[PDB]
Number of protein chains: 4
Amino acid sequence: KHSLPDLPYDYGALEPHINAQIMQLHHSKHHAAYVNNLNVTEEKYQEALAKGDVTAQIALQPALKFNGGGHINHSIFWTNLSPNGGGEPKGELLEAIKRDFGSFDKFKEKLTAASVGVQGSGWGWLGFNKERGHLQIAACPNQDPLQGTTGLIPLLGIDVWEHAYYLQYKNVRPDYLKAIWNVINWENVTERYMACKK
Amino acid sequence: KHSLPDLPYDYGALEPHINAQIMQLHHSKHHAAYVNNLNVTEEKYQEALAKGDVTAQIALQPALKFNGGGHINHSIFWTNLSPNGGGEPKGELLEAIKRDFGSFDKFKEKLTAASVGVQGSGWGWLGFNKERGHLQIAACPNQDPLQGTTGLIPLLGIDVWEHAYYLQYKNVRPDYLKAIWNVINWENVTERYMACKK
Amino acid sequence: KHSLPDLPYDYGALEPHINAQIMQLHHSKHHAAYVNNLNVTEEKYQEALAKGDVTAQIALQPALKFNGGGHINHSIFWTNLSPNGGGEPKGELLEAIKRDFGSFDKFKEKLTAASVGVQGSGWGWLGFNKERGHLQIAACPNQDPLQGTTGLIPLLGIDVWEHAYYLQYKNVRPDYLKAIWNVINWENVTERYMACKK
Amino acid sequence: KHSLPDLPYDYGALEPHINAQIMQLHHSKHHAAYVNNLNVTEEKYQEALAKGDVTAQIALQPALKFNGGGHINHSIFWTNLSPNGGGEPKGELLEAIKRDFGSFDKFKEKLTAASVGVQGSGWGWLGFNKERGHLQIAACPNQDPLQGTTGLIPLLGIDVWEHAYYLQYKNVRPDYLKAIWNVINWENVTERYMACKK
Ligand SMILES: [Mn+2]
Ligand SMILES: [Mn+2]
Ligand SMILES: [Mn+2]
Ligand SMILES: [Mn+2]
């Protein structure tokens, strides 16, 4: 049975880039709901799978992907941020970025665009294509998880649902984007990245 | 473990409206594949559900809905057709049609339109809305099953994937539509309908 | 040339159900942006259409549906609300609601459910089905407009994008839905309904 | 005014890989229909655009993408094939394939997989990513065109709508994919590729 992971920091450990109220609601309410509903959906599915009830299985897919995705996406997002974040990555990760996107700067401009380009709710991602052996940027709608729906390995995600910035940045998503770069835990992204090299 | 149901008639029992080659390929190859792939997907899912692997569960959804839907949809379609079909329904079913669509004729014109209106692969359906307590026509893309994705109870389905008519009607889907009315097993639809009244 | 319509009342006219900050931002920022991007996209589409550039036309569809839908939806929304609204509709609208949903309360629960059920951004609608000649509830994703994507004529819409309630209700979408019933302009809903008897 | 382009060879020029009946039907019937509906839809769109009818514009999008995409896709497809084709591409295209996919064989398996993997109707494509400056494989549903919906520049397309192979290969899509490699016009694929170095 899935559970809500604790934050590697305090609700206000990302200020002023992301005020405490956001982190609090985002973690304790939003993520909590996705976890809670994920467990319920899984149980219902197990029961449906046991009876060989295809219609019931299919009818549960939306709730599974949404809440399951929500759980996956936010769990990663918490580790992608840190009071000790900011700046630029070093070593291989940095070399890969310049390699695949030209420069760290162009990389940012690309991920920012993918993130700002989401119409409605969704996420912007920097992932790893194991097949092509290189980095790849992609956007996902609502809570659709990167790996489950694209196959790409999530390295860094940027939540662009309005609940991720509205209380502080209101309608100006671009400001949120520019600010979040200050709390990116490149240490964790590098770990996720290095895990792909193999 | 799901299995491929036998036809309530012979592969050529629907001629000339639907030649034997179609019925043969459609049942033994197409439906068979959906069943075969459905069992495999379910097993993989059970294993994924056992480990609490959300990404794996989500990644399997497409195959589940497609093959599961394929199994559901074709199983119904076989019972919706019959060498003893054709003509018009009688009793309550017929009264419901005139009630909800005006006349049996307008009903046909409506279901034919929904069926011909499908861009790409899909199905046209005459279903029952338990909530509204009346008949409702709807179209579904690819193998997405009616009940699992809309909640409507399937009463009559019209396969409009090209494999359902190309060998005989080629690109003229309208001809297939006009012809299939001759083999509709209204006896079975009435049964499905009466099961909804409760 | 499309234009941002003036609200039929002041930003604080809907207090305390929907506060002034939300109304001001929702109208002067959100709707304003949809209007300009709609105009720009229409102009770009005219140029593509004149040159017969099918690829350019198709590439513009997302922005056209998103911004055009955004304009259509919010224009209707403002008229659906009023400081002198709330309670139950008078006249035939109420009778149509009783007939198609059982009662006003059941209707309220169904539209609330449809609205709360939107995963991600979207809208909940009470619409009119011209074909069936009766009321029908539907939910639309992001800014996809009701009539243009479903054929249903919009009567009452409930915006469930997080920007419609976050500054006031936070994550509690249900409290927002509960409060909005207090400001529904049934006079406007009835006008939209009566125009469908055509 | 869009027009049905003449094939660069006779209907039987691709035998026995793709027979004459399929080529004749695919071109004179399928593509012909997409062309006329594209023209009609464009004209209807101009009228809606002139009146600023956003709902009408949005309602026309499905037909525009479907028929416009159908025209774009088949126009490219015909040029991608040749009686004098098959084998491996010569020049830089082959080197780009080796670089981005490892080898020609691996590339063939990937495009075959992407094509066979389409659930329902669609297309498999080898495209060029201008941003990343490299080759990329993608699959598109129904008639959604590659460039207009993904930004990738189409180099080689494989039609996997059942009408592209049913009269000859029946349900065995894999045999169709195997046979088509024998008629690929690499000269055309290379031209499309070289135009991307711009
Ligand atoms: Mn979030
Ligand atoms: Mn079928
Ligand atoms: Mn809004
Ligand atoms: Mn085709």
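To match Swiss-Prot, the residue numbers of chain C are left as they are there, and the shown ones run 25-222.
Backbone N, Cα and C define each Cβ position, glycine as well.
What Swiss-Prot records for this protein:
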- C:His50, C:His98, C:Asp183, C:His187: Mn(2+) binding site (BINDING)
- C:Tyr58 to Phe: Loss of nitration. Enhanced dityrosine formation on peroxynitrite treatment (MUTAGEN)
- C:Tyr58 to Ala, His, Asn, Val or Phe: Reduced enzyme activity (MUTAGEN)
Which of C:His50, C:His98, C:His187, all binding-site residues, has a Cβ with the fewest other Cβ atoms inside 10 Å:
C:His187
How many Å lie between the Cα of C:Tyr58 (mutagenesis position) and the Cα of C:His98 (Mn(2+) binding site)?
9
Counting only residues 6+ apart in the same chain, whose Cβ is under 8 Å from the Cβ of C:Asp183 (Mn(2+) binding site)?
C:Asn97, C:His98, C:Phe101, C:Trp147
For C:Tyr58 (mutagenesis position), just count the other CB atoms lying within 10 A of its CB, please.
23
Less than 8 Å, Cβ to Cβ, versus chain A; work out which of the recorded positions C:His50, C:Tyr58, C:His187 satisfy that and list them by sequence.
C:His187
Around the Mn(2+) site formed by C:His50, C:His98, C:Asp183, C:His187, list the extra residues of the same chain whose Cβ is within 8 Å of the site's Cβ centroid.
C:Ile46, C:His51, C:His54, C:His55, C:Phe101, C:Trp185, C:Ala188
Sort C:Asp183 (Mn(2+) binding site) into helix, strand or coil using the DSSP assignment.
strand
